[PDB]
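In what follows, a structure is listed as structure tokens, so that the remarks can point back to it.
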There are 10 protein chains.
Amino acid sequence: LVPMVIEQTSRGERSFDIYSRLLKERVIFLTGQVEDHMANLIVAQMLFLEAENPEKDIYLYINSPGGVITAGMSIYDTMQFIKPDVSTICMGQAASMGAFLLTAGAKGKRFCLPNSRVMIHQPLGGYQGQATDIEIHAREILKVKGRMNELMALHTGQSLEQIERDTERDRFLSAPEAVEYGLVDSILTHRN
Amino acid sequence: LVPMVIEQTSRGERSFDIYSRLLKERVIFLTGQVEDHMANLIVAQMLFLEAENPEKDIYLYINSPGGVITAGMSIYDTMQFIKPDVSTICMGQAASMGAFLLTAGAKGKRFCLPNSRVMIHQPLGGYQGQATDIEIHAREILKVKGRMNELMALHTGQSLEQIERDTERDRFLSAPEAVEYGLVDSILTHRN
Amino acid sequence: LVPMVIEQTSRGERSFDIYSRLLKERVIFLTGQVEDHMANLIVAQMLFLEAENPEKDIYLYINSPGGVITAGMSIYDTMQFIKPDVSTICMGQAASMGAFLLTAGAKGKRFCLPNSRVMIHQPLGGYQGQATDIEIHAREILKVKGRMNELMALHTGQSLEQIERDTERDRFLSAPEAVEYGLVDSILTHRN
Amino acid sequence: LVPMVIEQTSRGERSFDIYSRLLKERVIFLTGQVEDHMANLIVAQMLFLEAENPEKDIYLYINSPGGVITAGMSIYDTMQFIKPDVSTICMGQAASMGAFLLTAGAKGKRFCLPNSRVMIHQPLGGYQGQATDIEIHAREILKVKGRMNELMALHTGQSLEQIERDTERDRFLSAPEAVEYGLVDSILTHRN
Amino acid sequence: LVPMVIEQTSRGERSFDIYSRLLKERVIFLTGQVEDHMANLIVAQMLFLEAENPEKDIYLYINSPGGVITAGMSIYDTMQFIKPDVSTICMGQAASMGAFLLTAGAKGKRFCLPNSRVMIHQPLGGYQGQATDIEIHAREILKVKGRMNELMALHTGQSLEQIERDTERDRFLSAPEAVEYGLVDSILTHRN
Amino acid sequence: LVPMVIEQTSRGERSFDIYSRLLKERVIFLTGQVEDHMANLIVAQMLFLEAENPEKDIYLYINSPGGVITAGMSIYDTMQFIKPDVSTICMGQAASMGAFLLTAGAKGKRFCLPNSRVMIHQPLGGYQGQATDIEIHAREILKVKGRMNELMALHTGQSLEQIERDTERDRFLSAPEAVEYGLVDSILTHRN
Amino acid sequence: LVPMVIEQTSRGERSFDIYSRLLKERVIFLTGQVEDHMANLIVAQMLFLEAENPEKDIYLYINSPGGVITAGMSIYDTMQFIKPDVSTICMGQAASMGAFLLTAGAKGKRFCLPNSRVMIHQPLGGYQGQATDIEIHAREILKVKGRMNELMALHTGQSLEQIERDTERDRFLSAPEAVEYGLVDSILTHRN
Amino acid sequence: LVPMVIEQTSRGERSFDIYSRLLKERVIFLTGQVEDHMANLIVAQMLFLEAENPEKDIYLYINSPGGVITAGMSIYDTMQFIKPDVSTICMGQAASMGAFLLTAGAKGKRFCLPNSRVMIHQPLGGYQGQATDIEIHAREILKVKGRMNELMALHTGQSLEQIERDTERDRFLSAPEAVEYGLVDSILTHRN
Amino acid sequence: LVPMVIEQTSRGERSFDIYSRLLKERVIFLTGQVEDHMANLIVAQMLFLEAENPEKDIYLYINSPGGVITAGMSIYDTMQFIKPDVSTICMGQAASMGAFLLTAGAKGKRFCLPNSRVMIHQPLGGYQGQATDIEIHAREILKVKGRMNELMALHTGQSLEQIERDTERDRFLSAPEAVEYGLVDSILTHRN
Amino acid sequence: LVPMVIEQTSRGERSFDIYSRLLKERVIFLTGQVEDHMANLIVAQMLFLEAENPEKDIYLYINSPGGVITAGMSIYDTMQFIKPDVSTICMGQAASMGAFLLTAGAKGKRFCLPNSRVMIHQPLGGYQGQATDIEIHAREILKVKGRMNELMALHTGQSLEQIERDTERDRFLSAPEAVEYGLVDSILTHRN
């Protein structure tokens, strides 16, 4: 169930959803596995917010255990295309795709809660069929792995070699570790 | 089915849901297993209530058998971030995650019903794969266990060593026991 | 869940859906597998947009892993029938059907995000029954394969022989590769 | 999800569905398998359109892999009963029932997209029980096959003998082949 | 999905459903298997129409493969109880229960489409248990069979003996055959 | 598994299974549900024992919870056909069919253990189909019930009305009660 | 399991199973559903007995609920082909296929137990597919039904028309009734 | 369960299975679905019989509904490879594969029982995958159909066109019809 | 269920199985999917036959749709290691793994029946996991494909490039075609 | 099934299964997944062979995709405990456990076929439960990984660090590669 909220404006009362109300404040939620439908939905919200005000920052809360890579790329590409700075905030946890989108936020506007966790790992996949087909798919995933590592190094500031070594196996980083690793910028403990 | 209520205001009648109506009074319900979607929904409500009035206390009724830890951390972090004091009330029962959020409320504003039960235990998890991967996940869950114990001791006021011994196995505490254990502040028997 | 947006017009406020709001701006989403219902839905949107303004271009974001061929042909035929130029944008990935529709857009108005992937392969199918029926179905799919290759060569500009060789097995092309291959026109990195 | 459209009329704005909006323009969609519920729904639309204006032609887009025969007969009978000429348009594909309804449209108003496919085959069925019951059902389906062939010849203009030979096994016809076979009238390549 | 229609009345516009709109014109649809819920729904519509105008005829389109007998009796009894003449129209097909209700319409107002089929057969049933219980249920179904035959003869005008012989096994009758058999009155080929 | 025993017969030493060893002594076991396969096995054993000595008594242990009547009737006919008398001993349970075979033993040779349960009930059956088929099976099951009641009265000695009245529902009779009812002749407590 | 028995002969003592022991005396058991595997087993036994002694009659105990017609026909042809007369005895029950084989024994050597039940019905089948192929199967089942009735009439002695009327629906015949109908020659009640 | 038989010989006593005993007489049983495992068993028996005596005919009883084509051809080639004449006898039924093997026997040694069904139809197959793979399998199944038709014509003596026309769809042939068609040489109704 | 055979020798009567009897003649059957268990059984048989007579040739009939590559390679290595020349006969079919073993026989001893199909395709595999693991498995299968092609080229005599192109996709061959390709060197039409 | 072989001896002929016959020659087969049950058979066979001749070598054929570590360790300990040198031959493949046993053979007596693959990887496990139990099981598997690496290093002769780095992920080795690594000592291509 989604609670209903009311907005008191000069024009009059307006019924809004908890998620819809926050959207009006330039807040987007990225929850659950990253799939095509949910990812496509986030893309629409970003475009709508840009048209309303291409100068105000967009906040994207990330709490997901990761998901499809192609779906995440659409979100990543959209964030880098729209002029507004997409401020990413990590709540609960951030998996490979969640962490990738978390670090993809505007420099200096990537935050993570003190108890939030972050996990980074190489792409997962597989294929069944003839040897020729396996080689084609094997090369494709390898290219995705290389492309993902390059982007992570660009945003995190770490060397490509270091990212590859750390991404060979699941790596868990807490909020303080993410800051030192360049994955995020600061931590939000209390409201000032 | 969710019953519909009516609010008689000077402006006019307004159709509201039983849960939505209480939300307008700064009341949030945390029912069922703690997952990402439900936890994310609660986070939105807390942020919305803070914007409406960052000085009025927020009430969070807890009745759940526990759930994911990462999801609970987001709620815990949000509670410690928003200026309003989140008053946690335990109804029915409070599991490990429910108890953790219950004790995370503002000091002196944590209540529990006389017949409510509270259960605290160490984190649960598991992994299947290579030995190297098992070690990585084993260390991650251990860190979460240590982090959870530190937070419990901070809010409950007990020593870290005492929390570890009590959390080694499921521990059931009634309302009077929770008060003496520092998990809660008082009990709500009748309205004064 | 689909967030609700508000449009501030001189006539007054209007409640709109995230997808419906974008539709008002001549934007169509093609997400998920290409089936009859989803494809039929897209056809209706194209016809509605043409009636509203047969001179303004139509934007069709493509993010799908492909699907039925007959369903895609309806979309392809509708795009080539309506006077407005259908600008196809690739987000995330474009499978055989997604790539076919992506390249079917108006010349010079086919875009792809920098991290988007494109996959092209020959038609997939099969039939169980008598040998006589198998031959009929085998010939039918072969004709579809030939027809698809001819259309791909027409839009991509490549020779029919080259398309057949490249479509024999799954072929993955990135944004820069698609531009050189003639599948797309340019790339959208940042908003100018 | 069904997008919502807005109709700007002198009376005022009106919220409409993508399918409902087209229905107001005398456009009916026949998608998915031909069952009793969907077929019954189409019958209601035809009757409603006839009452609104029994002189304006009705457009029926056909994109279905076929279905029940009894359900299709209701649609076919309704089309031949209402005074308005039902213009049938084939999008994607037209199976035995889809093709039967496609050719049942008003003479000279049956269209098919250039890439649309058409398949025609004899009725499919079966029964399990006593030999006496099998004979009754076997005769019934045979009568339906004969009746279907007669109607196909009437609309297509081909000889009854030719239809029987072509319908013995699945026959696939493209848009140009359908025109020469008399199944359709013309092709819609581009809007003039 | 159920399309939405608009009714242009002097009072103003009114949003209506395709089925609801036809109901306002004294038209009832009987689709799918005859169960208790659907049958009960039809009973309510008949009562509502009678109150609105107990002098105008009621149209009941029948397209169903048959179903429960007790459910059909409620519809049959309601039709014979309300003063308005219930005009039954067969679309697609009419099974044992559908045929029974089709012939139960007012004399001279029972129509069937040219391509509609009609099937009549004896009641179907079964029971598992003690021999004493089997005899009770066996007698009950036999009584229902006799009662059904008597009603069919009364409406069809045929002799009770003839109905029993024809109902022993499934009997398929086309529109012309139904007219000669007394099951219907005339056929609706084209609107005059 | 079944243990193997050795018999020190004259001229040699042979090893036979426990069941085969008892069969050589004119002992037959009737365990489990009564079916055609097990019933034929018992019939074969009874016929074989008749050849070795058509005068020595045959023993048949009954510990079955009942089963198919047709399968059981085959044993009853064999018991009353072969010249050797069949002594039935009830061990454990004896349902309708099991009890029927228990009473089929020769007069004065029907025994029962002290702690044994005998349950007699009317035939259990069921059929689903046309009303005509229901009557055919309904009549047959009733005839079988009457036939079994007549046989029960003949062996037990109770009046036909008493058997029918007592067989309407399950009737549990202990060992001493079975003797009074006439199902068995005596009870075997200890060797004397 | 299957008990083992010892047979005394000039050579010495030989161990035989219950079924194999009775096979020496030219006794074949036909139990359970009639299928190709069990049918071939009976055919092999009949041929083996013919070679051992082509002048001694063969006894076939029939206790089955029916089965495949083709499998049963293999046994019927073998019984009529082999010179030795085949004596059929009905134990428990004899369904359509079982009854057909029961009446297929040598005239005068067909017996039935007093409580045995014989049921005869027309062939049952079914086919799912096109209208052309279903007609082939629907026409073949009728030929089998006609051929089956002709053989039944020849062995029973009743007119072909009478067999068709009685075989239209399931008909149960008791041991005495089977004698009058001609399915059996006499009834075996006791050994004399 | 297969009964055991004893073969009395001057040398001594010996035990054999029902099928093993007939194997010594150069008799092979082909029952059930045709597959590689059962086919190999038949091939092994043929090779064993050839080694024992290559100048004696081998009798093969065919009763099966057909099966895999490769498994069936493995038996057909073995029959022609071994010099001993392989006599084929049809019992019960002989489907496509069974009929092919039935007619593959040595000329003048193909027999069929009076009541036996013979069905011949084109090969059945199916494949799912890329269009290129469909053509490979589609062409192979067509070649198998042509190869089998050629062999059928050679054994039956019919023309190639006649076999193709009759084999296009299932064709049931009775024992007398099989003689005229050439599938068999004579019918064995009684032993002389 | 396998038949038993008797071998006559000076020692006395000896019982054998159909497959065991043919083993004495140096005949091995390869049927069903190739797996480790069945492969080890063939390896043991080959080693056993070598000890009895390391000079006589072994006949390995191949009829299988292929299987595991590792299991097949164990048989290939054993055949090449043992001094005796293994003669391979293809009956029914020979897939990739089956065809590889068929062509692995000694020169001039690789036979094929007149009606048999040979399929040669590249190895099939698949893996799910991290990108690093996929590359390892993807590269491993490629080595197997290359190694397999080299072995087939050596035995068939074709060039390595020719084998790679022909094995890139499924390729079916007949008995005569296999001779020209080099898989076999003769066809066993009739025993000479 | 497993074939039977006859061994010629001075006393007379004896019948043994294929596997038992090779057991007398000090040959043990290790096929399929390694488990406790199959492991005991190998352990029992190895112990039995030691008593027969504690001086002759024992041959163990390894062809399996690994298995349980505890079950495999029982074989390794038994292999090292028994005085006779155990020669291990790799046929088909040898996974982690299979490879460990392959390299555990006596020095200079470890062989592998020319076409075989050897795979080595770290132990795979997994446990779900309380965090405290995860650490216990996580540490246990780590000890096994370290213990197995030490044993493999000792047999292969390589440094412990090299084994850890190479065994960190799945590693496939061919016959010549295994010799260089140290898993095997020679390759058996042909019998000299």
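Quick note: numbers on chain B are straight from Swiss-Prot, i.e. 16-207, in order.
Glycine is no exception: its Cβ is also placed from the backbone N, Cα and C atoms.
Database features (Swiss-Prot):
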- B:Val17 to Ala: No ClpA-ClpP, little ClpX-ClpP complex forms (MUTAGEN)
- B:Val20 to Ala: No ClpA-ClpP or ClpX-ClpP complex forms (MUTAGEN)
- B:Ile21 to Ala: No ClpA-ClpP or ClpX-ClpP complex forms (MUTAGEN)
- B:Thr24 to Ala: No ClpA-ClpP, little ClpX-ClpP complex forms (MUTAGEN)
- B:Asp32 to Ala: No ClpA-ClpP or ClpX-ClpP complex forms (MUTAGEN)
- B:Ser111: active site, nucleophile (ACT_SITE)
- B:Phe126 to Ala: Little ClpA-ClpP or ClpX-ClpP complex forms (MUTAGEN)
- B:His136: active site (ACT_SITE)
- B:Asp185 to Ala: Loss of protease activity, forms ClpA-ClpP complex (MUTAGEN)
- B:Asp185: active site (ACT_SITE)
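Here the features listed in Swiss-Prot are painted onto the structure.
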residue	record	Cβ contacts under 8 Å, 6 or more apart
B:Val17	mutagenesis position	B:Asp32, B:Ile33, B:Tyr34
B:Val20	mutagenesis position	B:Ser30, B:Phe31, B:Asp32, B:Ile33, B:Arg36
B:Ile21	mutagenesis position	B:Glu28, B:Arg29, B:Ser30, B:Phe31
B:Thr24	mutagenesis position	none
B:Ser111	active site, nucleophile	B:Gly81, B:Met134, B:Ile135, B:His136, B:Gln137, B:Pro138
B:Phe126	mutagenesis position	B:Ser102, B:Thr103, B:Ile104, B:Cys105, B:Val199, B:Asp200, B:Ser201, B:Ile202, B:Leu203
B:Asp185	mutagenesis position	B:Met134, B:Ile135, B:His136
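All chains included, 16 other C-beta atoms sit within 10 angstroms of the C-beta of B:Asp32 (mutagenesis position). Every protein chain shown contributes to the tally, and the Cβ of B:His136 (active site) ends up with 18 other Cβ atoms within 10 Å.
DSSP classifies the residue listed as 'active site, nucleophile' as helix under the three-state reduction. Chain A comes close to B:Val17, B:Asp32, taken from the recorded positions B:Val17, B:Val20, B:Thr24, B:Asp32, B:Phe126, B:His136 by a C-beta to C-beta distance under 8 angstroms. The DSSP secondary structure for B:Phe126 (mutagenesis position) is strand.
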